[PDB]
Amino acid sequence: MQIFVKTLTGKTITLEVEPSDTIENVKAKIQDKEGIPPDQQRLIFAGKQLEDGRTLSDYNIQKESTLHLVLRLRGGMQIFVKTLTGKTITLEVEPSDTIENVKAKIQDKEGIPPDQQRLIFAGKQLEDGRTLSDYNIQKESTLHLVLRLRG
Amino acid sequence: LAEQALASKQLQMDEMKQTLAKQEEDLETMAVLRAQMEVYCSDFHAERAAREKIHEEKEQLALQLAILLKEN
Amino acid sequence: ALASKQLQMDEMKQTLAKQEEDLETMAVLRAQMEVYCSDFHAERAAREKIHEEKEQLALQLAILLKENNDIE
């Protein structure tokens, strides 16, 4: 079933899903398509909330039907970063997240390009390949942003 | 056969008026509903701000904690 | 009164339509308010937690402070 989704601003592009594909599957397609995590996609079936532990048959996802997604104010995970000025900013992340992705989000909040950023968690400098999960970066961990090139 | 069609139309019309009324009631509900979410939104930003503030204070306190502790 | 019925039915249709759309919109608004509320409560929880942590460190600091002030 090719199927579509209304958003807070409202957005719709290429799509396909099957009655067997999980309610988590459609939202995962939403993450892969829109860059918006699964714990921030609030999903509705015609004024009813799509839940967990139920195929989209359990509602059910007929082809060419409009489900709805609106953006949760935050996700399940967030970390703090100490800023060039020593202030705290807090970032919505997932253990999946690459350091390249975190530096994008910091570039989002503070406007410094990731190529000029250096991130320090526990004395350790973080490289653009690895993830928050690897480095055992947990909820409420603080990272220190520094200027690569030392400043 | 016009009489039958007029009785049917008037019936359907009673039904329409019923539905439109219930509808308008639901719309009032929607205005207070919007106000409410705007509040929850506000509350959330207020709280994130507080959390961020406490996080800076905490980190300060903890620094002094580390330095003083290994110092004495 | 047949023309009256078809006309009045057309206008009625206009409003009924706008109505069902608004019922959809408000259907989204309630979902939104329940989510913003959920998030706000989460952030208040977090705020409340980091805040007690801060109070722990603050207490502990005050005490150590008076412990190395008094002994000198």
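Even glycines carry a Cβ here, placed using N, Cα and C.
According to Swiss-Prot, the protein has these features:
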type	residues	note
DOMAIN	A:1-76	domain 'Ubiquitin-like 1'
MUTAGEN	A:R42 to E	Impairs ubiquitination by CRL2(KLHDC3) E3 ligase complex; when associated with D-44. Impairs ubiquitination by CRL2(KLHDC3) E3 ligase complex; when associated with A-72
MUTAGEN	A:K48 to R	No effect on HLTF-mediated polyubiquitination of PCNA. Impairs ubiquitination by CRL2(KLHDC3) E3 ligase complex
MUTAGEN	A:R54 to D	Decreases affinity for UBE2R2 in CRL2(FEM1C)-UBE2R2 complex
MUTAGEN	A:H68 to A	Decreases affinity for UBE2R2 in ECS(FEM1C)-UBE2R2 complex. Impairs ubiquitination by CRL2(KLHDC3) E3 ligase complex; when associated with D-44. Impairs ubiquitination by CRL2(KLHDC3) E3 ligase complex; when associated with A-72
MUTAGEN	A:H68 to G	Loss of DTX3L-mediated polyubiquitination of histone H3 and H4
MUTAGEN	A:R72 to K	No effect on ADP-ribosylation, when associated with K-74
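Feature map: annotations from Swiss-Prot on the structure.
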residue : record               : Cβ contacts under 8 Å, 6 or more apart
A:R42   : mutagenesis position : A:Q49, A:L69, A:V70, A:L71, A:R72
A:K48   : mutagenesis position : A:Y59
A:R54   : mutagenesis position : A:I23
A:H68   : mutagenesis position : A:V5, A:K6, A:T7, A:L43, A:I44
(message) Just to be sure I understand, if DSSP states are collapsed into helix, strand and coil, how many residues of the domain 'Ubiquitin-like 1' (A:1-76) fall in each?
(response) 15 helix, 17 strand, 44 coil
(request) Among the mutagenesis positions A:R42, A:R54, A:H68, A:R72, state which ones have a Cβ less than 8 Å from a Cβ of chain C, giving them in sequence order; state 'none' otherwise. (result) A:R42, A:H68, A:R72
(message) At a 10 Å cut-off from the C-beta of A:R72 (mutagenesis position), count the other C-beta atoms across all protein chains.
(response) 20
